[PDB]
Amino acid sequence: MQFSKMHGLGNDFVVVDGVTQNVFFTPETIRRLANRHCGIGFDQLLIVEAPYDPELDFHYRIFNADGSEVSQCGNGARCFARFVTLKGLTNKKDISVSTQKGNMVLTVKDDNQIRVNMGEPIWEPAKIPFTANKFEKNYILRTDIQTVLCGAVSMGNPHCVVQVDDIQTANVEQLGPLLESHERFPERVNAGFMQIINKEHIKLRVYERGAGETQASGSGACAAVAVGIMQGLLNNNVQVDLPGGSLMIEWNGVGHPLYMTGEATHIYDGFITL
């Protein structure tokens, strides 16, 4: 079986052509392949497959090092696009792909960066979903240790965005879990902590819904920028610095879809039996 090793935003991936290859992985096998000393070594495994839908080009699955399938909105998108482009599985510049719990259109930029159309930000509290009497640019959320202000929005998934003075000292450790599992968020939520450097630059940390802090949250990045823009604190093109890497977010506001642009790097090609 053939595979490629890639990296993007602090995560290293094994990417597999599941279209021209028939591939199956047990959680077990995945755990073994992920092992850095006895296996290939990787944070995540990405499998490209047929979409079984005439209006899409591909579908792809993501698995964690534990061996279980995951559905982290937008991650692996850059590696996926670069991969199908490098492997010649397609030659289109605009690629439509489905994810376990989502959908998106990717654009292979001329400079070789990958631009993702994340759709239009969802503000309606009910549609996030988030419990509140009405829309607000800033909501008041109470926790056991502090009352915080936050912007709330949905990029398909739910997000909670809190601004902080210093990204490194933000109380992510305590506030993260408290917001992530907060009562007013029926289906839970992604908790973003954003430090605004200037109108086009932010530093961000995110406590992922049901996963805690990660090196990078694509959707988190989108959400934080959408909120900042909504509140008038940010311009329409913002550089976002996540722990694992940087992303460029572009959003022209209400009535417009939000774009997430970033890089993906091919490291090597591999061959492995079983």
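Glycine residues also receive a Cβ, built from the backbone N, Cα and C atoms like all the rest.
The annotation active site, proton donor is assigned in Swiss-Prot to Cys73 on the grounds of a large-scale study or a structure entry. Proximity of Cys73 (mutagenesis position) to non-local residues of its own chain (separation of 6 or more, Cβ distance below 8 Å) is seen for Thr99, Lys101, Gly102, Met155, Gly156, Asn157, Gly218, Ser219, given in sequence order.
The annotation substrate binding site is assigned in Swiss-Prot to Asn11, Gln44, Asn64, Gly74, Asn75, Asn157, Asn190, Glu208, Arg209, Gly218, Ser219. Look at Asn75 (substrate binding site): DSSP puts it in coil.
Among the sequence features in Swiss-Prot, the mutagenesis site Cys73 to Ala is noted as follows: Inactive as epimerase, but it is able to rapidly catalyze the HF elimination via abstraction of the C-2 hydrogen of the D,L-3-fluoro-DAP analog and is essentially unable to catalyze the same elimination with the L,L-3-fluoro-DAP analog.
In Swiss-Prot, a published mutagenesis experiment is listed as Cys73 to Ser, annotated Enzymatically active, but it adopts a more open conformation. It is able to catalyze both epimerization of DAP and HF elimination of L,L-3-fluoro-DAP and D,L-3-fluoro-DAP. Able to slowly eliminate HF but does not catalyze epimerization; when associated with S-217.
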- request: Grab the substrate binding residues from the record (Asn11, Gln44, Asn64, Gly74, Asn75, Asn157, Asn190, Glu208, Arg209, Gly218, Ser219) and give me their largest CA-CA distance in Å.
  value: 21
